[PDB]
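Following: one structure in structure tokens, then a few remarks.
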Amino acid sequence: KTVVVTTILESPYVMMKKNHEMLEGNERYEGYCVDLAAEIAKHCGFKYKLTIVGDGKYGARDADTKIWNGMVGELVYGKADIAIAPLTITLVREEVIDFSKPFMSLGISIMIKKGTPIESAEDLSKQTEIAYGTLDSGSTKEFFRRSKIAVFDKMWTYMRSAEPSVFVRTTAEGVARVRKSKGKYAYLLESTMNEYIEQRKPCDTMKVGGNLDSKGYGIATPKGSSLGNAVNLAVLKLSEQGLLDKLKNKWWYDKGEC
Amino acid sequence: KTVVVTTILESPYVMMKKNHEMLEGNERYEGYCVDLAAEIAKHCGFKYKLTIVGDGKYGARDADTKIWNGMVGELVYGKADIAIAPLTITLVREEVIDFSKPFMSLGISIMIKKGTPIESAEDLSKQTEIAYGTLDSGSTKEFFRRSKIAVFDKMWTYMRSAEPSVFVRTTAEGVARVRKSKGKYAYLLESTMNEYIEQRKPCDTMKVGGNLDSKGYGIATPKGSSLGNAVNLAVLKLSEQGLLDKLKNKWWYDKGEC
Amino acid sequence: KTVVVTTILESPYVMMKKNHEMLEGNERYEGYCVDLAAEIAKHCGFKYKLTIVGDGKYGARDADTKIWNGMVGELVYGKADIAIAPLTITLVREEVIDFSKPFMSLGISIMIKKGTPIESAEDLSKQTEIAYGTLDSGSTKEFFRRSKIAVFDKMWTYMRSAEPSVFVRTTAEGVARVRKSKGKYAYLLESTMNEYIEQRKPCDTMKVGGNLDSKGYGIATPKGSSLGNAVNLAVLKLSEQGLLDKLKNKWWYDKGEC
Ligand SMILES: NS(=O)(=O)c1cc2c(cc1Cl)NCNS2(=O)=O
Ligand SMILES: NS(=O)(=O)c1cc2c(cc1Cl)NCNS2(=O)=O
Ligand SMILES: NS(=O)(=O)c1cc2c(cc1Cl)NCNS2(=O)=O
Ligand SMILES: N[C@@H](CCC(=O)O)C(=O)O
Ligand SMILES: N[C@@H](CCC(=O)O)C(=O)O
Ligand SMILES: N[C@@H](CCC(=O)O)C(=O)O
Ligand SMILES: [Zn+2]
Ligand SMILES: [Zn+2]
Ligand SMILES: [Zn+2]
């Protein structure tokens, strides 16, 4: 049985090859998570098919219908065997799906346009001239919605009722907004994506401050799935052999344009 | 039924209180893991007894007999219900015990006496005047033993054969050897412990270079244990609520002496 | 009865003619082995149908299931009557299928990006900056796995545990890997394929050093198949009539682009 892999188009984890339409199957895609999937499958001894999640979301539970969307939804409702993506390990997700040990570490961070008068979250919360927001339907938004820490609680109170909305549908949208807002918009996003963008032309954004928190991306499988064990062991093995470090360098830094 | 907790005396995770002589049971101890254990037991709803692992080791497998020692052995042979300590999540351990999601990140790092002409692992490998080693029966030693990476491979070849031994029984002994070697001994140990010691009198050691790898500490339980599920969720909860960050600051930086 | 010929897409042995993807039967393909199959069929007096091996592999035996894949498997399990491809004559294969006398000689050799500081296998083995690998599921990989020769043994020890995998799925993937790795990847492959690629645009690769061994390609038929005798006699006749040399010139050197 070919394993169905749900993933998401997010640079540099999964990207369309410049010549996608003249290629087929897995060959259309490239990136950190494409390289990671290849190995995981090799070490676990399975065949797979990469598929981009339909709604383009990571995964959240609708408060009304209680239905899970995104990659999480694909696993919960039996559409996918495994998720290989920058999917954050969280308590609410861990209750409905299984995660491997983290294959990459990260934290919520601040992306600003270079020269923006902001050095930290506390700085953001103490002012109003500079707008700020997060990705919609992600772990970053939930972190702010749920936090009991004063600075973050305050930031959430502003963001949830700010208008027009400070939330974006895609990371790309968030970055575009920072770049076009002449320093009047700051974007809250995971450090890994912040670091990648920082190394790309036009080289006009920058990560400021330390991270607001600390967590990991995990490879996800449906609850109680037989894949979980092998996949978890493969991540540990690839970690120890230095593969993850190698892949980070290849897709983030070896490529640097700034 | 009272949960038997195995742990190890390692600053600032688990330390004897100054007035321990006049205290009983769990009260004799303090530190990050002592606080973590309390919250873990609170959220999982159990009573526990802290016990210091007899052989004072983290845990490795004897190549000849194939018996596990240290905290890993205690779990493997049914002498303990759970290990709450700076126990590194690794592939060989994960094959015999269960680990929670990481409660703390770290990497292998170099500790030197201030002023020592060393800036990196690569440096250490290119010279012979300055001896270097690691802790016996730990994940660090195993990291060098199993490493295919050129610089590390070379470092192991030198360590596994040097006389007198460059290996130490405890972290305290390793640190003491740095402090009294007049810069002729550098110690390879985890960045967490390195960073702690760097902030303590006589303030004569230093962490140099970056981390040689990236991994995590997990709470361990015997394979297939019922405790495992509840404990894992508890770690995720404590991470998200920010308690883990609070504990780190309390035990590492709030205390700073240098 | 129409003889079912199993073969594999490998330049310049068998190739899809430009714009023939939709066309019918044998006309679709061109190459050394297409010309060879024609002569063989003529001299043995049979009709045939060319088919491309389903899994795109040459043939190896799964250590776990003990099942043969690729063209070898097609013959072993009765899916095909004969294999006409750059199939290496080896001991493990000769035990389960029959081979004609060789129609072409070759050896394992090194392909590098022009300017790479490597002259020999020994060179490869004494350094770590430049990675190297081979095709998966082929006789080249098995040569290294089995060798008791010091240099090749040392190469296998590195290759079998390197991450990411140094092994490639197809010859084209290995070559693509050499061309894009800026001299950091050397590909081990059979000299005939290496010499072909050397004369093709972009003309940026090179064969270096001598061959590591010496062997031949044979036409393969199922054990005890009647076709065997006549096919073997046919190969010898083609060889003595100079037709194999003619075909070599036509598909390697008459074509040269560099
Ligand atoms: N920087 S990170 O790998 O170490 C990290 C990841 C997770 C935590 C805590 C930390 Cl410091 N909580 C448990 N789940 S998680 O997102 O993998
Ligand atoms: N720096 S760390 O917490 O994030 C980390 C820990 C582990 C990994 C990968 C990373 Cl980046 N592999 C899975 N097991 S582990 O030792 O907890
Ligand atoms: N270089 S050589 O051994 O491979 C070779 C030997 C014979 C041929 C053709 C070649 Cl290229 N004809 C078939 N019988 S043979 O004399 O062993
Ligand atoms: N990695 C996040 C998405 C990005 C973000 O929330 O900033 C998740 O799994 O939901
Ligand atoms: N944390 C390590 C011990 C310290 C070290 O190896 O440096 C372990 O779990 O084995
Ligand atoms: N000719 C080889 C395939 C190519 C290689 O292994 O290098 C074989 O028959 O297996
Ligand atoms: Zn609590
Ligand atoms: Zn035609
Ligand atoms: Zn691998």
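Numbers here mean position along the shown chain, with the first residue as 1.
Determined by X-ray crystallography, 2.1 Å, according to the entry header.
In case you wondered, yes, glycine gets a Cβ from its N, Cα and C as well.
Record features, source Swiss-Prot:
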{"type": "BINDING", "residues": "C:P86, C:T88, C:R93, C:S139, C:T140, C:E190", "note": "L-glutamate binding site"}
{"type": "MUTAGEN", "residues": "C:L91 to Y (Swiss-Prot position 504)", "note": "Promotes dimerization. Strongly reduced desensitization"}
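DSSP assigns C:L91 (mutagenesis position) to a helix in the three-state reduction. Put simply, C:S139 is the one of the binding-site residues C:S139, C:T140, C:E190 whose Cα lies nearest to the Cα of C:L91 (mutagenesis position). Max Cα-Cα distance over the annotated L-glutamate binders (C:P86, C:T88, C:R93, C:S139, C:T140, C:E190) is 18 Å.
With a 10 A radius on its CB, C:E190 (L-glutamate binding site) counts 25 other CB atoms from all the protein chains. The 10 Å shell around the Cβ of C:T140 (L-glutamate binding site) contains 23 further Cβ atoms across the protein chains shown. Within 8 Å of the centroid of the Cβ atoms of C:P86, C:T88, C:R93, C:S139, C:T140, C:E190, where the record puts L-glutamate, the same chain has further Cβ atoms from C:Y58, C:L87, C:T90, C:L106, C:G138, C:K215, C:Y217. Reduced to three states, the DSSP call for C:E190 (L-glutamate binding site) is strand.
Packing around C:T88 (L-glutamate binding site) is summarised by its Cβ count: 22 other Cβ atoms lie within 10 angstroms of its Cβ, all protein chains included. Note on C:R93 (L-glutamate binding site): other Cβ atoms within 10 Å of its Cβ, all shown chains, come to 25. Considering other CB atoms within 10 Å as the measure, the emptiest surroundings among the recorded positions C:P86, C:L91, C:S139 are those of C:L91. Mapped onto three states, the DSSP output places C:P86 (L-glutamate binding site) in coil. In three-state terms derived from DSSP, C:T140 (L-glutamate binding site) belongs to a helical segment.
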